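A.B. asks: Quick one: the structure is below, questions incoming.
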Amino acid sequence: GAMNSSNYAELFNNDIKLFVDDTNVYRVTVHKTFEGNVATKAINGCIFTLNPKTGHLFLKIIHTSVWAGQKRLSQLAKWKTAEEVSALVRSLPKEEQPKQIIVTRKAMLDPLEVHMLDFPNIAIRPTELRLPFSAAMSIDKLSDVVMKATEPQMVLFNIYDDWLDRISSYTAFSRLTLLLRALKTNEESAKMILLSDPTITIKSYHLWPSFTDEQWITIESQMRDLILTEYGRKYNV
Amino acid sequence: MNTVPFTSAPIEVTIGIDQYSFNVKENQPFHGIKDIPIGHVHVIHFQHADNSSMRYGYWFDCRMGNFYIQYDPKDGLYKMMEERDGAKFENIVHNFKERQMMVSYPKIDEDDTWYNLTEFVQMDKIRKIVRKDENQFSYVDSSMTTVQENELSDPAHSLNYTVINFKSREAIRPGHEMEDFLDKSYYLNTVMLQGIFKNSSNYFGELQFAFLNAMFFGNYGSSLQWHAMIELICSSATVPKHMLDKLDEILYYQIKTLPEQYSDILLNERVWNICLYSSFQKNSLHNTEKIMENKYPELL
Ligand SMILES: COC(=O)c1n[nH]c(C)c1Br
């Protein structure tokens, strides 16, 4: 069934699963036209496909050429996401294929189910969680590869960097969702927290700074405080 | 004009004959129904007074044999039987008629309702949905499940309606996933009409039979099938104009005849709102839209 807080530890069992987030597939800027009307202009997007146990991120970059000449782009984007996720699953060896795919938005269920009819043994499931994966484009190395792409492309990342050498997947996923929740609620403040000290470096093959264990405790406390506040600064409490 | 003789009426029962019904009391002198129009299928159906559970009945065509009803006290139902002694039949019928022991099929001359509801229904296709080949007539009741339903338990007692499944490989061509899901014309016109039903009359006949089983027996799988076959046409952008015009007429007479106090369980809000107001055919069902808005505006 749907994924929620009751069955949250299932993410870290040994059944291969992928999260699919489509929030950043179809992205536009809205602007005025010469005649004073409004138009959109697409920018490059991405499918965020994540294994939460291993950290493996399959980032399919969606180049603006895919929208050229198409109509109903918000609807097309869900089907394009489903086509690319299905193509990803087809390209994998059988023992690497997911047993479940969890979509972050329920509107993805029918497109994915239809594109995955050939995989009756792969469960497509929604979630009740309000996961912050839309903030993936606030990760500078991710935003960069997307924006620079001149053609469709798949890039592979580990969104946990090397953390799993020291912490469990459960803890790594909690750290990630904390970082992403912060970036979503107040990107400027969250980025200030991560990059306030330019002495601490991001490894060329990483997405996040190389914090020591004790700096991570500090960072995570600063991220909680941010999220606590912005929830006040918004509800006045 | 044909007859359905009843041996007797040993248990109190509401008897339906097509869209008409009447009450018969326990051991009332009652020996059946006369003046039944030739040229249509018919259904004779039963609701016992003691048990409003199990509505059941028999689809038949008076051109296919001499049929009478006899109560079975073992199985506890009124059974349809075929009399192969044609002179025994005529002679009993003549005696019942002389004693005026039969109710008359009360068709008003202006009234085309039954024709309009059964226009495309044929016995030979009923007998393929309801498999019991030793009988020229077909038993249906409230509890019978459909083949599709049994895939999600006794196969002999199933309604073998044509399986429609929008999220199936049958319905979705590889490489046309979005296209075939949002516009089902491929599935309607090539897979179903050309491939399985062969023509639209057979499609409409099964659609009408499913509705009638839903309405007369409360058969849930039948109601599912009726809505599925409506939805398949409404969700197709390319439908022959002659099919659309006939669908409008078909649904109009179904909606007109539905018992008003049954619309809550028999009408699927989602399917109807999609067909009348969102689908490709939102503008093609004028008569159906107008009766739906004046009779069941709550649903919409
Ligand atoms: C055979 O038993 C019967 O009762 C019967 N046979 N024909 C008709 C008209 C009837 Br009633």
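Counting begins at 1 with the first residue displayed.
Cβ atoms are placed via backbone N, Cα and C, with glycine included.
The note that Swiss-Prot attaches to the published mutagenesis A:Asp21 to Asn (Swiss-Prot position 1853) is: Reduced growth at 30 degrees Celsius. Strongly reduced growth at 16 degrees Celsius. For A:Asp22 to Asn (Swiss-Prot position 1854), Swiss-Prot lists a mutagenesis experiment annotated as follows: Reduced growth at 30 degrees Celsius. Strongly reduced growth at 16 degrees Celsius. The note that Swiss-Prot attaches to the published mutagenesis A:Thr23 to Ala (Swiss-Prot position 1855) is: Reduced growth at 30 degrees Celsius. Strongly reduced growth at 16 degrees Celsius. Under its mutagenesis annotations, Swiss-Prot gives A:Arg105 to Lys (Swiss-Prot position 1937) the following note: Severely impaired growth. Reduced growth at 30 degrees Celsius. Strongly reduced growth at 16 degrees Celsius.
Are these features on the surface or tucked inside, and what are their neighbours?
C.D. replies: In the three-state DSSP reading, A:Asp21 (mutagenesis position) counts as strand. Non-local contacts of A:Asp21 (mutagenesis position) by the CB criterion (under 8 A, 6+ apart in sequence, same chain) comprise A:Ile47, A:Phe48, A:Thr49, A:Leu50, A:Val103, A:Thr104, A:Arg105, A:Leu131, A:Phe133, A:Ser134, A:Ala136.
Other C-beta atoms found within 10 angstroms of the C-beta of A:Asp22 (mutagenesis position) number 28, with every protein chain shown included.
Around A:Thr23 (mutagenesis position), the same-chain residues at least 6 positions away in sequence with a Cβ under 8 Å from its Cβ are A:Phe48, A:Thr104, A:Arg105, A:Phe133, A:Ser134.
Mapped onto three states, the DSSP output places A:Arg105 (mutagenesis position) in coil.
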